[PDB]
Amino acid sequence: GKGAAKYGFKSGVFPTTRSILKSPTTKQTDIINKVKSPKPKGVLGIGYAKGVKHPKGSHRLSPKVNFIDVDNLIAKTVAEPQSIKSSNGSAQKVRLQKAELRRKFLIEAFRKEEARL
Amino acid sequence: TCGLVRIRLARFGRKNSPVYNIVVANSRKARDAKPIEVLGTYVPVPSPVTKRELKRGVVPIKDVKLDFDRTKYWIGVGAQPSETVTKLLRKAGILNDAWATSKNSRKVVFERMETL
Amino acid sequence: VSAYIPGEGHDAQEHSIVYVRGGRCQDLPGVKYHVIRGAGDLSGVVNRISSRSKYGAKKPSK
Amino acid sequence: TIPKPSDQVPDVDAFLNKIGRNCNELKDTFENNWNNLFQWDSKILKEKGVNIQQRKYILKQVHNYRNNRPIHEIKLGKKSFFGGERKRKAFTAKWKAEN
Amino acid sequence: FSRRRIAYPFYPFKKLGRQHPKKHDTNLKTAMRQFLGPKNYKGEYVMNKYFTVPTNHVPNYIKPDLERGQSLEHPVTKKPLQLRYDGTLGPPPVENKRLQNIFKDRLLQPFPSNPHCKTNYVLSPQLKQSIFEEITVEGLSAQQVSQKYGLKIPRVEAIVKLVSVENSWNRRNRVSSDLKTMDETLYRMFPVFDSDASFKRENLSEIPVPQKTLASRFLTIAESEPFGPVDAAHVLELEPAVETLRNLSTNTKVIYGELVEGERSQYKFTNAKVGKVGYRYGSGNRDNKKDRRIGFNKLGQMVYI
Amino acid sequence: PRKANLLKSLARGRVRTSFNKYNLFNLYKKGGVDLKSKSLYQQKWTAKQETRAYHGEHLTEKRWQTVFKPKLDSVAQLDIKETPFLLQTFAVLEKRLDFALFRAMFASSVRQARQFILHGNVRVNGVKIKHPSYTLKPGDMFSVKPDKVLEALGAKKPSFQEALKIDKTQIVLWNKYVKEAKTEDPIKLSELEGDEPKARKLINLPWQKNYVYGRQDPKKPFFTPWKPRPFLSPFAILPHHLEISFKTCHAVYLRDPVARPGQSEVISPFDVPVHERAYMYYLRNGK
Amino acid sequence: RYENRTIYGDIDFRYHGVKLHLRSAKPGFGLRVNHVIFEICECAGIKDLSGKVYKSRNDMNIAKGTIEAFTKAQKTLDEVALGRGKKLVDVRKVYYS
RNA sequence: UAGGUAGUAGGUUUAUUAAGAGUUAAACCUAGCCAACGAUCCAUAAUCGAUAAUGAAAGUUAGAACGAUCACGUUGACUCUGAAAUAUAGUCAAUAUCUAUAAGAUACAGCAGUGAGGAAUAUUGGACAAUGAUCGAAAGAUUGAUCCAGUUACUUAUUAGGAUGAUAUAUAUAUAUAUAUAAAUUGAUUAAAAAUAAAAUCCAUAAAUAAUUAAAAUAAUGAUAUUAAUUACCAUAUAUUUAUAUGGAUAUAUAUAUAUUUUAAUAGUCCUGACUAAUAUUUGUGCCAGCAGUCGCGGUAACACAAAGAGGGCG
Ligand SMILES: [Mg+2]
Ligand SMILES: [Mg+2]
Ligand SMILES: [Mg+2]
Ligand SMILES: [Mg+2]
Ligand SMILES: [Mg+2]
Ligand SMILES: [Mg+2]
Ligand SMILES: [Mg+2]
Ligand SMILES: [Mg+2]
Ligand SMILES: [Mg+2]
Ligand SMILES: [Mg+2]
Ligand SMILES: [Mg+2]
Ligand SMILES: [Mg+2]
Ligand SMILES: [Mg+2]
Ligand SMILES: [Mg+2]
Ligand SMILES: [Mg+2]
Ligand SMILES: [Mg+2]
Ligand SMILES: [Mg+2]
Ligand SMILES: [Mg+2]
Ligand SMILES: [Mg+2]
Ligand SMILES: [Mg+2]
Ligand SMILES: [Mg+2]
Ligand SMILES: [Mg+2]
Ligand SMILES: [Mg+2]
Ligand SMILES: [Mg+2]
Ligand SMILES: [Mg+2]
Ligand SMILES: [Mg+2]
Ligand SMILES: [Mg+2]
Ligand SMILES: [Mg+2]
Ligand SMILES: [Mg+2]
Ligand SMILES: [Mg+2]
């Protein structure tokens, strides 16, 4: 109870809210700019200095940040059906409806997230 | 139900007086263990109406505070709801008639609406 | 352990079952314990009216 | 709402026989009244003096009949001739030794 | 140094001296008898000042310090009496100047030992009615009404509430004769609220005191540099006192479920942000602790929260 | 709760929340509470004794301690006398339903009020309550059944035999008076055992036409034409935090009682030093 | 004494053995000090006081030490203002609580 | 426990791996690395929180309960499948019981329960109705997870009755009613009380007895369950929960005039020399018997032992 005052007197914990987009998007321009700007050197430097070598097996730089094209992601995860009009039977129709609903929701969620950030 | 990720009710509260915690969880992890994401609550015991209110003809309500957008997202990524959860979602208006099983399947009195 | 036995009179042999608690007899040196008196072969102290639970004494029940 | 007695099971007794799980020996606690069986609920059955499991089963079969789903004696689950998953290994070995 | 002190009267009374072995009387009991005076065939202690109820709008609260424990008055004439050497009562030889000269504040002081506790005044029914009319028919704001009369806004609201209830009761014919008589007696007992008398009017500038104000601060400003209430509020990081007084004086998506003919209850779905909705995991069980939370239902049933 | 036992003894001049005759006498003959010639602890103890006897004698000590709030409340007038902060020690109990009911004068005592609400007579915002530990919010009405209020504030309804005996004496006095008038309607109680209508028929004085002294409406739970309680005056202290209407017996709880520059709204029969000592005690649980 | 109820500043004073520490107090917060100190405050009109005695707790020396601290360790705001040549406002008073 | 370390510290390569690395295996070099800011070695211990305790707080304590993490499922090693296992699987060995006596089977740290150990910790319960889980296309099957009840003052909470109440007779539009005889408990003879305490009196309410009807769950399914709750002779029909009017229920006098189930109350335990709240006193013992957290008390006047009276806490 004593340590709950750090977290606004909240006894018990929730699980961490799980990011819908798990990397920065392409539309987040400022982040991209920050990433691509010249990395500093000297006292508060990041990488390796130009003259200095790096260990044989290891990479010199850090790996590049995979920026999500959101439209591309949507297309891949949630492809619209190519065979557009093939639909008979009740169970099949139900499945199709379910699929459509899932497409709608995940599309909306991603787009909203992109806008929201 | 099927799946790895599943939207279900975790039980909370005391004996003879349940409240439910709508979560998304792993199928393997326990019923009341800490889940992936809590989406909402659900008290099954309906709000008790007054005698006058009953005479008039006003129905009790079951309160279900719920993150709609999150739930939708979870449905989209393919987290199968439980038999009770899916019914609740249908009642709310997230899920369609598509999810309604043969047992569930009667004239409607009051229609759904969003309010503020 | 050297245990004190309270009460006016007592019932303890050379083999009696006795329960020990962590009091201290202050005037006797080297005895840092009390036999708790209601329980075991040690019987409750007889004709005790005051402070009956401190000894074994049951309520006389008129 | 009362439903009509069908050709295959026109009587209460016939219905009981159909559903099974020892639903026979239950013709005395309620007499052969079709309306009576169907209108009756759980509390009434309990008062009369039937079992919990029997009560549960009958009501379910009534409901099925009302909805016109096929009623029949879906028997309760049975352990294997050898044994329950846990006890099999030993039991099977014992059986082999005997034979 | 504390003993067990039997609570005899501070004032002087006729103690026991000797008495017949069988009677077994106590000095406290004797003192009580004396205070009461003689009891009737009916049961009434008539000679006691404080037996009968005042019909004066002047509460007959207790003054044991002033009359020196001698409570007995003649009922018809309200003139004081004493217990003489004989068992019969009679008038006192010396008159009490303390009872004759008494203050305004102490007449509305129910207990002698606590000066701070005073009785609140009673509103006249006519005044209450006028207030009710103002709020409903004339349609004035409650603050204006409060300013006019000298009541507080919550008090005014309470009065209004009570008036409407009284009216409803009158319509139904629930206000019985006995109830009316009781109300009249109560009215007679208490002093009346005067809207003109400035000392009787309620102080309408009472704000409640916050935590930040109580903790004292001091500032070394230059000798000439001015520093008003606003500046002080700014230093403390509050809104000004006047603003708070003024304040005192003066969305979310909800769905409802479809209702089919058979089903017995609706499903109200309110929106809620994730990370803020659920019952938390590993919260403190407070049920076996004495700080356990006990709430109440819509039907007034006691429920563990 | 803690059982009622010797609440209104005289050898302990404990001033309880009641309108009892013995309680009144105790209040009368106490004077102050003497805190002279005592240690600090002894003073604190004597404060506890006196102050808790009035404020929540039914409450258990541990329970009280749990409910007891350190953070007292007050109001700045922003327009002089010194506010009595520490009279607020038992402000938290006025929030209780039972105490509020007592303050309203819908009960003779706090115990009685408690009993009333257990029996399901009080309401608060319509809904009936059977729970003394219920706490009013500001704006909450509460409403006792008017008969019970009348019983609380009314005289004790006499037994039939007692009433008949009283009547007999009154009749005799009347006869004596008429004899005296002449100079310058009998009843036999042994025969008339328990026939109330017969008694009524027999009796005819100017001040009661038929009804016996104590029974005009025997079915009602109080004295006859309703009159007040035998010592009602010295305890009728009209509170600030409640708004009352005695016609319907409704009462709006409008405020949590609070201390002003002049006064406190916690109605208590004790001076501020006593209340300070009590506060001191209950901060530390008598450490 | 500040506002006729408590000391001005948080004083910390040594009288022989006894080390005194007396903090000022917000109004309503009572006397929360050693029994001797409390007794002295009751007589001297101090309503609000926090504090704690370290080292010796010799009753007589507490009594002597605390009155010395009151008379000597305290400086009134007005005196301080006069000495320094500055305004020394009390913010709470200005606010009107 | 003061020196420890020799795959040890680092370099170069090859295998193995999804993948880094003296992680293993192999090969060849350099002489390192750690340490008195505590190495190596030994002992003890499952770890932790927005959990529990305590404090003014910094902190300290617990790690039962709720939750998160680890490890183990009698002991040790290895193998197989697999994304992931030294798997509660299999293999072999170790310890100890079973028969069926066999390149056998079992291992309650799953639930009940037993014996033991111990100061000390529960039913060989009911139900899958709910929430989950596995199988099944479904029908519905299983579920000692779970939900319910049982035992246990271990903890918390709510109730566990209010108002009036110091006598008994007899006599005789007012009202301080007044006399007379009798009685009156333990103390005590006055600030020595016990005692408004009892008993009486007025008023309910619980429980009971009848009637009714939820909710946990609905498509249907209720273990809990003589369910919670409500009404008091039931229903309908007006108004604003109360009030009145109807319909029928009922029973005596002579269809309609007064009624309408019943009804209580019951607390221990510690203490009264000071610290420490407890002044009404008395008896027994006599440095004994005994008391005692601490200082102490008991040698005939014991406020301290053992009791009666009275009192003070908590309940
Ligand atoms: Mg399946
Ligand atoms: Mg003792
Ligand atoms: Mg005892
Ligand atoms: Mg003392
Ligand atoms: Mg390598
Ligand atoms: Mg190594
Ligand atoms: Mg090698
Ligand atoms: Mg070391
Ligand atoms: Mg271990
Ligand atoms: Mg461990
Ligand atoms: Mg720790
Ligand atoms: Mg744990
Ligand atoms: Mg630890
Ligand atoms: Mg455990
Ligand atoms: Mg393992
Ligand atoms: Mg192992
Ligand atoms: Mg077991
Ligand atoms: Mg084992
Ligand atoms: Mg044993
Ligand atoms: Mg189930
Ligand atoms: Mg089972
Ligand atoms: Mg335990
Ligand atoms: Mg308790
Ligand atoms: Mg005697
Ligand atoms: Mg009842
Ligand atoms: Mg000494
Ligand atoms: Mg003696
Ligand atoms: Mg002692
Ligand atoms: Mg003693
Ligand atoms: Mg006694």
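The numbers used for chain F are those of Swiss-Prot, and the residues that appear cover 2-80, 88-192, 384-486, in sequence.
Header says: electron microscopy, 3.2 Å.
Backbone N, Cα and C atoms are what each Cβ position is placed from, and that goes for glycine too.
The feature domain 'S4 RNA-binding' is assigned by Swiss-Prot to F:103-172. As a published mutagenesis entry, F:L109 to F appears in Swiss-Prot alongside the note: In MNA6-3; causes temperature-dependent loss of the 15S rRNA. Where Swiss-Prot documents F:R111 to K as a mutagenesis experiment, the accompanying text is: In MNA6-1; causes temperature-dependent loss of the 15S rRNA. As a published mutagenesis entry, F:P424 to L appears in Swiss-Prot alongside the note: In MNA6-4; causes temperature-dependent loss of the 15S rRNA. Record note (Swiss-Prot), mutagenesis F:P438 to L: In MNA6-2; causes temperature-dependent loss of the 15S rRNA. The unchanged residue is displayed.
Features recorded in Swiss-Prot, as mapped to the structure shown.
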| residue | record | Cβ neighbours (10 Å) |
| --- | --- | --- |
| F:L109 | mutagenesis position | 30 |
| F:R111 | mutagenesis position | 24 |
| F:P424 | mutagenesis position | 13 |
| F:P438 | mutagenesis position | 24 |
Rounded to the nearest Å - Cα separation of F:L109 (mutagenesis position) and F:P438 (mutagenesis position): 11
Between F:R111 (mutagenesis position) and F:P438 (mutagenesis position), the C-alpha gap once rounded to whole angstrom: 7
F:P424 (mutagenesis position) versus F:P438 (mutagenesis position) - Cα distance in angstrom: 27
Against chain E, in sequence order - mutagenesis positions F:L109, F:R111, F:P438 with Cβ under 8 Å: F:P438
Residue distribution over DSSP helix, strand and coil in the domain 'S4 RNA-binding' (F:103-172): 30 helix, 9 strand, 31 coil
